[PDB]
Amino acid sequence: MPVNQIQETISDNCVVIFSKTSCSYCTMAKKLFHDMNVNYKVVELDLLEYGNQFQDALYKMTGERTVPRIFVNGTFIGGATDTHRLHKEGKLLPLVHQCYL
Ligand SMILES: N[C@@H](CCC(=O)N[C@@H](CS)C(=O)NCC(=O)O)C(=O)O
């Protein structure tokens, strides 16, 4: 069940980016975490056999189906635009640090 695997992945990784391989928003979100020296897990929905079902479950969980859907410490933070805003505000690295602490 995709909803289970989603929950498993976000619980087992500090940062998860549900992504597609040719999405410019996703590339930007990867770039942001990379530039912060934060390790992330990428799930490429376009390469998964049931990625459509994953995208459905991400809609049900988060309220929207667009990629990227980004989780930090098991908490949905937004898409690419939200993540950049949270980073600009100094809200993102504290969430990353809760993970470890
Ligand atoms: N406002 C969103 C924009 C994301 C977005 O529009 N993503 C496109 C892919 S580039 C999308 O998900 N399109 C529909 C789809 O692939 O299902 C964000 O900042 O994350």
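We number each residue from 1, going along the chain as drawn.
The deposited model was determined using X-ray crystallography, 2.0 Å.
The backbone N, Cα and C atoms fix where each Cβ goes, and this holds for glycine too.
Non-local contacts of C14 (mutagenesis position) by the CB criterion (under 8 A, 6+ apart in sequence, same chain) comprise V38, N39, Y40, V72, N73, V96, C99, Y100. According to Swiss-Prot, the experimentally introduced change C14 to S (Swiss-Prot position 68) is described as follows: Abolishes absorption at 320 nm and 420 nm suggesting the loss of 2Fe-2S-binding.
In the three-state DSSP reading, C14 (mutagenesis position) counts as coil. Taken from Swiss-Prot, the feature [2Fe-2S] cluster binding site covers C14, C99.
Around the Cβ of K20 (glutathione binding site), the same chain contributes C26, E44, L45, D46, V67, each under 8 angstroms and 6 or more positions distant in sequence. According to Swiss-Prot, the feature glutathione binding site maps to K20, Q55, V67, an assignment based on experimental evidence.
Among the sequence features in Swiss-Prot, the mutagenesis site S24 to P (Swiss-Prot position 78) is noted as follows: Specifically increases the specific activity but decreases affinity for glutathionylated substrates. In three-state terms derived from DSSP, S24 (mutagenesis position) belongs to a helical segment. Listed in sequence order, there are no same-chain residues at least 6 apart in sequence whose CB falls under 8 Å from the CB of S24 (mutagenesis position).
With a 10 A radius on its CB, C26 (mutagenesis position) counts 23 other CB atoms from all the protein chains. Swiss-Prot lists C26 to S (Swiss-Prot position 80) among its mutagenesis entries, and the accompanying note reads: Strongly impairs enzymatic activity.
Around the Cβ of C99 (mutagenesis position), the number of neighbouring Cβ atoms within 10 Å comes to 14. Swiss-Prot documents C99 to S (Swiss-Prot position 153) as a published mutagenesis change and attaches the note Abolishes absorption at 320 nm and 420 nm suggesting the loss of 2Fe-2S-binding.
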- Note on the structure: In three-state DSSP terms, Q55 (glutathione binding site) is classed as helix
- Query: Tell me which residues of the chain lie with their Cβ under 8 angstroms from that of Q55 (glutathione binding site), as long as they are six or more apart in sequence?
  - Reply: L45, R65, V67
- Task: Note down the number of other Cβ atoms within 10 Å of the Cβ of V67 (glutathione binding site), including every protein chain shown.
- Result: 24
